[PDB]
Amino acid sequence: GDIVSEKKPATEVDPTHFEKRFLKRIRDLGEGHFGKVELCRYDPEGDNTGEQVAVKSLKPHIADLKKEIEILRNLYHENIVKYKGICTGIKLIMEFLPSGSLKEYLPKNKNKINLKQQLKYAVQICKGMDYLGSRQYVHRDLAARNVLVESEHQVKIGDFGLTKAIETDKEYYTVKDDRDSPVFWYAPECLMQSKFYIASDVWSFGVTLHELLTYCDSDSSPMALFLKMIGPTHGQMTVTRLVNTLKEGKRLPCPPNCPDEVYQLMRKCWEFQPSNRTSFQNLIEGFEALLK
Ligand SMILES: C[C@@H](O)c1nc2cnc3[nH]ccc3c2n1[C@H]1CC[C@H](CCC#N)CC1
C-alpha cells in the first residue's frame, strides 16, 4: 500500500548544541599554531540579538581539541571560563568576556587597578589553579594572556589547550610535543626533563604574577626581561642559556612599585626544586594575609 516511513521521535533541544548555520563570525580573539578563538554571535533569530560567544576551532589535532572540550565541559568554578557547548569536525563554544585577557585589560586600566585589586586577582588565579590541581590536571600554559577579565573584580582562567591529566598515584606528566613551549614561563624540570608537576604550574603562576604586577607592559614582559638577562641573539641555544641562568639562581627582578613582601611570595614560586616550592593554598594564605 502506502509508502512506509519512520515514525519521528519527539526531538528535544540540547542547549549545549550550537548549529553551524546560526553561528556567525564577528572577529578573531586570539590563536596558537593549531587552534584559534573567534568572537561569534549565535543568532538563530537572525536579527543580531543572539548572544555573543567565544568559539575555539582548529586551523586548517582534532583528538586534542576533543580532549580539551571534555576537560572544560567538566570544570565548574567561578574562576574558570564557562563551557557553553559544541558545534559539530568540532568547535568549542565558551562564554565571551569583552574585557579580554589581562594583556588587553591591564595596560588600559592601570588607573582603576591598584595593588589591592592585583592581589585579589592573584588569589582568584590561585583558586582556579588549585581547583584544576584537585581534578588532577596540570595546565602547562599559565600566563597573563590566558587569564580573562570578567569584571574589574573578577578574573577567570580562559584556555586549556595544553592541559593534561596527571595519572593517579603519579606525580607528573611527561611531554613529547614541546616545539611551541612558552619557555620563559617554564620551570627547570619542564625545560630540562620535560616533566610537568602541579609545582610546575606554581612556577608559571609566579611569572604570571610578575606580568600582573607590571600591568602586562610589553617592555617588561618575562620574555623581554629574560632576553635582556641572557642575550637576545642566541637562536637555538636560548633555552640552555635560560636553564643555566636559572641554575645560577638568577630570577626575574622585583617589579617597580611591588613591595618586597609581595616579591617574596613570588620568589617562593621559583625554588629551583619542585618539592621546595610553595603551594597554591599557601599563596592564597599569603595574599589574604597581605589584604587584611
Ligand atoms: C582578546 C583575547 O585575549 C580574548 N578575549 C576573549 C574573550 N572571551 C574568551 N573566551 C574564551 C577565550 C576568550 C578570549 N580571548 C583569548 C583568550 C586566550 C585564547 C588562547 C587560546 C587560543 N587560541 C584566545 C582567545
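Going from the start of the chain as shown, residues are counted 1 onward.
Cβ coordinates come from backbone N, Cα and C, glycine included.
Residue density at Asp141 (active site, proton acceptor): 20 other Cβ atoms are found within 10 A of its Cβ, drawing on all protein chains shown. The active site, proton acceptor annotation in Swiss-Prot covers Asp141.
The Cβ of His33 (ATP binding site) has 9 neighbouring Cβ atoms from other residues within 10 Å, across all protein chains displayed. Under DSSP, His33 (ATP binding site) is assigned to coil, being neither helix nor strand in the three-state scheme. The ATP binding site annotation in Swiss-Prot covers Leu29, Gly30, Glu31, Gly32, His33, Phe34, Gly35, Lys36, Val37, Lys56.
Listed in sequence order, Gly35, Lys36, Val37, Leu65, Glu68, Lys91, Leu92, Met94 are the same-chain residues six or more apart from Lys56 (mutagenesis position) with CB atoms under 8 A from its CB. The mutagenesis experiment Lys56 to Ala (Swiss-Prot position 908) is recorded by Swiss-Prot, whose note states: Loss of protein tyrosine kinase activity.
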Secondary structure at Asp141 (active site, proton acceptor) (DSSP, helix/strand/coil)? coil
Where does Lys56 (mutagenesis position) sit in DSSP terms: helix, strand, or coil? strand
Around the Cβ of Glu31 (ATP binding site), the count of other Cβ atoms that are within 10 Å: 13
Just to verify a number: CA distance, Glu31 (ATP binding site) to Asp141 (active site, proton acceptor), in angstrom, no decimals. 14
